Amino acid sequence: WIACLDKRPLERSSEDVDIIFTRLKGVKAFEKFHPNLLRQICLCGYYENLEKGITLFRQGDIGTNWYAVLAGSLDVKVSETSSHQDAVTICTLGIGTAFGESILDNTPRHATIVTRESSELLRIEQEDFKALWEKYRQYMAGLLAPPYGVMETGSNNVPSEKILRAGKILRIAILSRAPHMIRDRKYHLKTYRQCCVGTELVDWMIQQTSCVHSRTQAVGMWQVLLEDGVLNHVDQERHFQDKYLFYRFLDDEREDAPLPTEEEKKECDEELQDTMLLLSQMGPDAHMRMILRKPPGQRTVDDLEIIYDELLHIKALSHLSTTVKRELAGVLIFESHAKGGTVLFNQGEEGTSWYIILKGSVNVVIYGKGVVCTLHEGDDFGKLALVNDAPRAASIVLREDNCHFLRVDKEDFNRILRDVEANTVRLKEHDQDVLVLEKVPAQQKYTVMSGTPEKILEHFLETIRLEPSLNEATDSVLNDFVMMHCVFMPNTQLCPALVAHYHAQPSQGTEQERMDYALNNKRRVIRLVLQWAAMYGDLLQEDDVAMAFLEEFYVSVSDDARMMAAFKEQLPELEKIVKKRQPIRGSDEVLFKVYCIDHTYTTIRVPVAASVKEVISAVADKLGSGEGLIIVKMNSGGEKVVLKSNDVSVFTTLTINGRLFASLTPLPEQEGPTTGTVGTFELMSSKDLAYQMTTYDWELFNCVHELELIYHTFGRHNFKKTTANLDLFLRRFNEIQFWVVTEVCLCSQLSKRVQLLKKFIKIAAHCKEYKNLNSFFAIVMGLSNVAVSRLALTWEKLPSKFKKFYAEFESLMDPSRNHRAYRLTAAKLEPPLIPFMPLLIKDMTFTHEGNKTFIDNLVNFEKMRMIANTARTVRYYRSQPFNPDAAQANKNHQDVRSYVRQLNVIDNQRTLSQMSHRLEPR
């Protein structure tokens, strides 16, 4: 769709307009637009991909364009004077919002609008927009600010359509499967009619799906129906409870209630699981609203956690830190207003609160100018209340009925700020920050927030508790530094620094205390070195600086073996011994074939960790360096990419069928297989295939060193070391993915093509049972490919029970609330398991890009801990060996093993889309 939008309006065809429309349908901004109006926007709209900090226009300028936000958010700034640096930020708009319609009557811009993050916009020019307004004026009244549109959308009672059906479907399911749940019940001399019991509804919901993982989560989903009037407490309680309390469904209020028909039961079978997925998405916010209705002081510990978890998904709060957000839950106010036109606050009043829109829309009004812009769900306003004692700079008028707000008061937010500062300890040199610490509630434990490498090291050393009983808690504390040091303090600095600390002199204390210091300091440095050696581990210590330090450090500690040497016996083990799949080491020499144009072999013998500069040198061993264009990564689609000279261990960074080169045309072999399976894997046992897949997947998984996750995230070149093991384990996800796509597309007959889907679903099931979530996800993704989803006739013939299996598997792939479905699923499983690795990589990549490693000359150690948290999660997943659980691989399944480990595949989407169309025409 970006391709279409880049093109000129007059040049894009009718099918070009079709696919941008398919994109802009789901786009939150246009979800209220008329279909015909939208197509005209598609026809004449321009695309804009802007950076952070770009001002589109200033207050007073001549407007040229109207805008609609597709990605990101922007600030609205207004000055009361004629000087731009008196401009206060009054609001922020994002995904749901459009702006700039003042160009319709040549009105000078009301405000200055600047991006606050990387943003994507659609824009329409003034003449296209004026013309558009003339033709579709009737459909634009609610969308545009007055005088161009109307002030209030209420234009002067809702049981939601989808919740009403949701409640209806679930009730059919209950009556069919567990009729005992809906009956007349009696308690305390009173008889209550056709009703349910709270706990039993929670019991039922848990057993009837795989997407509900706690009694708490189930309460949130039932609240969706109770909030909307669809499920009603037998008295008038406003909230659903996991208790012995009675509740009655809506169409059970009728006394003359008829039995569900055969046609009604049929559609319940089709919709139930899909209804469950909807409620699981709607549940968390309905639960937050329920809790927030209780005043601050009456919120339990569990209450706070329910609020907090949802707050992390509200974009307007994301800029705030973890400590602040954790405190916010206890203070946050929920607020609902019934009628549009309600004035929330007036310009010139005391700015007491900041607001965030959970539901509805508002008009921002400045006296003397009118409606400056309109805000929608997700947007925020009244920000100045948390900056100054200045009065309100604008007025807020409700644009529609039934608006919900999140509210933050000035007294509370300021109390929260100084409480966390009073909990912050700052060490200073020349009155400049050098170490920042927060206290740990739960001898005084601290958490390292930020500091210089030297003070961070100094801190972690002093914290080392030597008491042998506190053995692993001491090791646990040191792990973040030891695992992450390479980023902020590479061995170049750490190793000399450790030497100085070992030979350091006491600067404080009694004469007797200063005599003792040298001992306790020396053996604290030793403790760190041991764990530091245990991090890099055996056969990764092949760092020159690191080995040199250790040799001399052995001499130093030997010199004074006079007091305690009980841990000195642990040092020559790491000195003498330094100075299935096997893990690729980087020093390992590898024979690699390189190609020139007209496809010619060049077998080279280099270490894995060799640089691109080191590659060229061995290529020119044929004599004749510096000729033509050298070294390019070759995609199977033809997409050529050149790599820089300081790149390391490139060989495993290729696409599945990619080749390394030195116009450019790919090898004919890079197009993969031409014919399908023919018996083989599809006549093998699904459980056997999955077992052999999982066996293999562990071998690669256990080859991956924990520091490889660190190198990959922070850039491979910056450490000059390999990630070969991780690279091959990551490739396997795509290999399995494309393997499903390849074989399905290569199957010519429909009868046999349906049998493949059946088999791939079966293998995915057994993968999940073995706790191989990686390969499970890889299959499900390949099964979700456009070239496979398109085959409607294939899915049509697929038996109903396998359709239910795949529906359940898809729901687990739900990206909703940062892959919540997956997170809750993975956490309840025990250590022997393989995670959805692409997500773990993406987790670390997101944290790296969203936070600065150096915050103006100080290390962001809070950032370091967050990356290390995901890495430590891998260690937990590998902390137990994979059990075949007997009765399986008894030296006979060599055929299944051989197939699994030697997958030949098509990684070219175009080829696979063509093939998909030739099987089942559009």
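Note that chain A is numbered according to Swiss-Prot, with residues 15-170, 179, 198-482, 495-631, 660-742, 750-1009 shown in order.
Per deposition record, X-ray crystallography, 2.7 Å.
From the backbone N, Cα and C atoms, a Cβ is placed for every residue, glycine too.
Over in Swiss-Prot, the protein carries these features:
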- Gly422, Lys423, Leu424, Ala425, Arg432, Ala433: 3',5'-cyclic AMP binding site (BINDING)
- 216-291: domain 'DEP' (DOMAIN)
- 772-1009: domain 'Ras-GEF' (DOMAIN)
- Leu467 to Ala: Less than 10% of the wild-type maximal activity (MUTAGEN)
- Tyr498 to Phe: 2-fold reduction in maximal activity (MUTAGEN)
- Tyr569 to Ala: 2-fold reduction in maximal activity (MUTAGEN)
- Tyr569 to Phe: 2-fold reduction in maximal activity (MUTAGEN)
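Projection of Swiss-Prot feature records onto the structure.
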{"residue": "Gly422", "record": "3',5'-cyclic AMP binding site", "contacts (Cβ under 8 Å, 6+ apart)": "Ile104, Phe385, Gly391, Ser393, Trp394, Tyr395, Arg432, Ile436"}
{"residue": "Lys423", "record": "3',5'-cyclic AMP binding site", "contacts (Cβ under 8 Å, 6+ apart)": "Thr103, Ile104, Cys105, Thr106, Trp394"}
{"residue": "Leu424", "record": "3',5'-cyclic AMP binding site", "contacts (Cβ under 8 Å, 6+ apart)": "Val102, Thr103, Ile104, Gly391, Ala430, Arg432, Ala433"}
{"residue": "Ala425", "record": "3',5'-cyclic AMP binding site", "contacts (Cβ under 8 Å, 6+ apart)": "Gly391, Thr392, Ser393, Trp394, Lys450"}
{"residue": "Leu467", "record": "mutagenesis position", "contacts (Cβ under 8 Å, 6+ apart)": "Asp473, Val474, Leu475, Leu477, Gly503, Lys507"}
{"residue": "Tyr498", "record": "mutagenesis position", "contacts (Cβ under 8 Å, 6+ apart)": "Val465, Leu477, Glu478, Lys479, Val480, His511, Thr515"}
{"residue": "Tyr569", "record": "mutagenesis position", "contacts (Cβ under 8 Å, 6+ apart)": "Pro558, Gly561"}
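According to DSSP, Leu467 (mutagenesis position) sits within a strand segment. Unbuilt region (8 residues) between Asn170 and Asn179. Cα separation across the gap: 14 Å. Each end of the 28-residue unmodelled stretch has a Cα atom, at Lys631 and at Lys660, and these lie 27 Å apart. Within 8 Å of the centroid of the Cβ atoms of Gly422, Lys423, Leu424, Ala425, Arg432, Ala433, where the record puts 3',5'-cyclic AMP, the same chain has further Cβ atoms from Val102, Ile104, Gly391, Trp394, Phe421, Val427, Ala430, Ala434. Across the domain 'DEP' (216-291), DSSP classifies residues as 30 helix, 20 strand, 26 coil. A gap of 12 residues interrupts the model between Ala482 and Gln495, whose Cα atoms are 12 Å apart. Calculated from the flanking Cα atoms, the unmodelled 7-residue segment between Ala742 and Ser750 spans 12 Å. In the three-state DSSP classification, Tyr498 (mutagenesis position) falls within a strand.
Neighbours of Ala433 (3',5'-cyclic AMP binding site), defined as other CB atoms within 10 A of its CB across all chains, total 23. DSSP assigns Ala433 (3',5'-cyclic AMP binding site) to coil, not to a helix or a strand.
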